[PDB]
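Visitor: This is the structure I want to talk about, given as structure tokens.
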Amino acid sequence: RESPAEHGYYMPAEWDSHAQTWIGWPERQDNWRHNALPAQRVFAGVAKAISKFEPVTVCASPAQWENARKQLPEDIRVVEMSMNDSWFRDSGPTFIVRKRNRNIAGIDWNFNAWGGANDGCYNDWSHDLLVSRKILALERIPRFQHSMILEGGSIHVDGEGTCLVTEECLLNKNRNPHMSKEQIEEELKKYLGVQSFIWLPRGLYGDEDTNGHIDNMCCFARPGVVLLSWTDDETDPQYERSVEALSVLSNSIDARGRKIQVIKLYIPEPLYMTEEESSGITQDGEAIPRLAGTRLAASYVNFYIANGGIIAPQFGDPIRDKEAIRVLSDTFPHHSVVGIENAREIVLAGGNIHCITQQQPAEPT
Ligand SMILES: [Mg+2]
């Protein structure tokens, strides 16, 4: 059980350089309406958008492999890999680099479908348990295994000592109930190479099924500067969570000694599951219900950082969609912002774009 700290590795920020980006492929009918064709189209657009900036590796199950290979341009690598769902942010390896056996490693955290037998999103995650090792074993990258539950969507970093997380997820009884905050914290200092932490109380409103991972709540936009899901509608259940996190962050000082500057990134108008979308879900007794009228957990903070690229959602609220793009462009002056139409199609299953990706950092030399 040696740690990454003992070998010099740590996790770099999303803005650092990447070899390529990993993405899975949707399939299960109890989570992807209409035999997943609508979401397959959006996943495929996501993978084509990211390939304009950097190489994409898509992975599809044996049954789906030919379908994904026909849909995607040949420039997108398509590899066979069995999984139980397609959120590679959370079953993907969290990659870590060493500054001086390769110069890149990846951690394979334990997984339980966002809480386990009694509070998770589905009842069988056996294939999801090998996707971590299958990716690093296909890339010939060393694997540090952890027995603690953890999802990449529940942990962010600035690449300079500050890990950003959520109490709702990390300190949840469906996660690591026998671990205190200092135990879990000590593991993250050891495995992510971090020194300090910023704990926001909860995840985004409507993310109760996954326990509120941070990438739908807040991330860093560069050092010392985080984007925060926001609303001014005081009647929305999200407003008290945004103002709460704004209080916390504005009194936060990072590991390098900087006062945190929060930029607000306004969520779209409230979005709700429709009967046309819910009735496309096949109820089989293996996944949680997807009901019309539902408050879909939808925020623009759940984008991806590719080499000089920003892959951002478009949810259909034309006013909020345009205002998120203005906000993001003002923020990554050295990247090009690209939008994904029908973002709402991967969000019906509770996630979006960052949710579906796994960056592989370029290996140092
Ligand atoms: Mg794993």
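Numbers in chain A track Swiss-Prot; the residues on display, in order, are 5-104, 112-376.
Method reported for this entry: X-ray crystallography, 1.5 Å.
Cβ coordinates are placed from backbone N, Cα and C, and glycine is handled just like the others.
The active site, amidino-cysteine intermediate annotation in Swiss-Prot covers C366 and rests on similarity to another entry. The agmatine binding site annotation in Swiss-Prot covers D220, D226. Here Swiss-Prot notes a mutagenesis experiment, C180 to A, with the remark: Impairs enzyme activity but does not abolish it. One mutagenesis experiment named in Swiss-Prot is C229 to A, and its note says No effect. Listed in Swiss-Prot as a mutagenesis experiment, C230 to A is described as follows: No effect. Where Swiss-Prot documents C366 to A as a mutagenesis experiment, the accompanying text is: Impairs enzyme activity but does not abolish it.
Would you situate these features in the structure and describe their surroundings?
Guide: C366 (mutagenesis position) has a Cβ environment of 26 other Cβ atoms inside 10 Å. Taken residue by residue with DSSP, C366 (mutagenesis position) is part of a helix.
Counting every protein chain shown, the number of other Cβ atoms lying within 10 Å of the Cβ of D220 (agmatine binding site) is 17.
Under the three-state DSSP scheme, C180 (mutagenesis position) falls in the helix class. Its Cβ placed at the centre, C180 (mutagenesis position) has 26 other Cβ atoms within 10 Å.
The DSSP secondary structure for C229 (mutagenesis position) is strand.
In sequence order, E18, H167, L175, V237, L238, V312 make up the list of same-chain residues 6 or more apart from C230 (mutagenesis position) whose Cβ falls under 8 Å from its Cβ.
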Visitor: Should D220 (agmatine binding site) be counted as helix, strand, or coil on the basis of DSSP?
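Guide: Coil, per DSSP.
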Visitor: I'd like to check the chain gap: with 7 residues not modelled between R104 and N112, what is the distance in angstrom between their CA atoms?
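Guide: Spelled out: 7 residues absent, and the flanking Cα atoms 11 Å apart.
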Visitor: Given the recorded positions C180, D220, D226, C229, which lie within 10 A of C366 (mutagenesis position) by CA-CA distance?
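Guide: Final answer, ordered: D226.
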Visitor: For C229 (mutagenesis position), just count the other CB atoms lying within 10 A of its CB, please.
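Guide: Other Cβ atoms within 10 Å of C229 (mutagenesis position): 29.
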